[PDB]
There are 2 protein chains.
Amino acid sequence: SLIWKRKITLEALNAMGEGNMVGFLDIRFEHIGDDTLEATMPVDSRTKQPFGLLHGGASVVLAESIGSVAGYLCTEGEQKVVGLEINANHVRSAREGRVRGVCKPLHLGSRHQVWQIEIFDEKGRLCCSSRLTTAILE
Amino acid sequence: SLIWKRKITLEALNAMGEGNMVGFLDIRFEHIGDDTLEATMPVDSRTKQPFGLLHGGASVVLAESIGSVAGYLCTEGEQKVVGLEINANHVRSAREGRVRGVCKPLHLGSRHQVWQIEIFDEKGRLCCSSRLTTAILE
């Protein structure tokens, strides 16, 4: 059940975000499984909408940040991935703590990938369910 | 045609984002047409992915931020809107300057709305095309 083509530590994964949006929002990769990737993100002033709830766009930032790196980790050599389409349903609000995105593959093709990212609050309740489609670039 | 059911100034729209994600990303509402709403956002360390390009999630934050306010402005009284579903197609990268989101209605119903937000780079080229589906809550 090992999907990755590249090895990475959590440390090197987290180093990527410095000085860009992932770093700005304190998105933190927490777990690399054989076939899943997890990261968390705070529900705070940088990720809230004007009414004090997690911004739906911040959930999508989290989903795309995880899916894009998972996609890259399933390519090899100088190959890369480019995001084509992302979609999400917002099913429950969040207001505090950190939310966790859990990313698993739906398709790992030679030309495209599809990733499912589900985002949960600290009580394990689903707050957002998303899918990302990428193209592989040679 | 005039779609709005509430009056608001640009200054009042821009005040909403102070101390939350919209303000922190320097998202700025710039134009209220009779049937269109426009805001801009910088491509910088707050909105880039690790390779110097506008993060696709940042495009979705911009789209959801504009569409949510647009939706609200087409309701009345104590009604509000909640975002249900969002999708976005990433069609061109952006690397610097500001991008501009342009939000227009696809459908305004009594109980749900569908908004389209197109995001253009500083040269007017389409970079992201998104749809936001909202519910109107009493």
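Start at 1 and count along the chain as shown; that gives each residue its number.
Yeah, the Cβs are placed from backbone N, Cα and C, and that goes for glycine too.
Non-local neighbourhood of A:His55 (mutagenesis position): A:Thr47, A:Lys48, A:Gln49, each in the same chain, at least six residues away, with C-beta under 8 Å from its C-beta. What Swiss-Prot says about the mutagenesis result for A:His55 to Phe (Swiss-Prot position 54) is this: Almost loss of activity with benzoyl-CoA as substrate.
Here Swiss-Prot notes a mutagenesis experiment, A:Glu64 to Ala or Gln (Swiss-Prot position 63), with the remark: Loss of activity with benzoyl-CoA as substrate. Other Cβ atoms within 10 Å of the Cβ of A:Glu64 (mutagenesis position) number 29 in total over all chains.
Marked as active site, nucleophile or proton acceptor by Swiss-Prot: A:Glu64. Annotation note: A:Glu64 (mutagenesis position) sits in a helical segment as assigned by DSSP.
A:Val69 (mutagenesis position) falls within a helix when secondary structure is assigned with DSSP. According to Swiss-Prot, the mutagenesis experiment A:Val69 to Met (Swiss-Prot position 68) carries the following note: 10-fold decrease in catalytic efficiency toward lauroyl-CoA. Does not affect catalytic efficiency toward 1,4-dihydroxy-2-naphthoyl-CoA and benzoyl-CoA.
Looking at Swiss-Prot, you'll find the mutagenesis A:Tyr72 to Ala (Swiss-Prot position 71) noted as follows: Does not affect activity. Take the CB of A:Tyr72 (mutagenesis position) and look out to 10 A: across all protein chains shown you find 20 other CB atoms.
Under the heading substrate binding site, Swiss-Prot lists A:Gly83, A:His90, A:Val91, A:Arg92, A:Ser93, A:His107, A:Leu108, A:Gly109, A:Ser110, A:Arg111, A:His112, citing experimental evidence as support. Taking the Cβ of A:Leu108 (substrate binding site) as centre and 10 Å as the limit, one finds 17 other Cβ atoms among all the protein chains shown.
There are 25 other Cβ atoms within 10 Å of the Cβ belonging to A:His90 (mutagenesis position). Looking at Swiss-Prot, the entry for mutagenesis of A:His90 to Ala (Swiss-Prot position 89) says: 156-fold decrease in catalytic efficiency toward benzoyl-CoA.
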> Rounded to the nearest angstrom, how far is the Cα of A:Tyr72 (mutagenesis position) from the Cα of A:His112 (substrate binding site)?
Replying inline: 11
> Can you tell which of A:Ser93, A:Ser110 has the most other C-beta atoms within 10 Å, given these are the binding-site residues?
Replying inline: A:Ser93
> What's the CA-CA gap between A:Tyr72 (mutagenesis position) and A:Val91 (substrate binding site) in angstrom, rounded?
Replying inline: 28
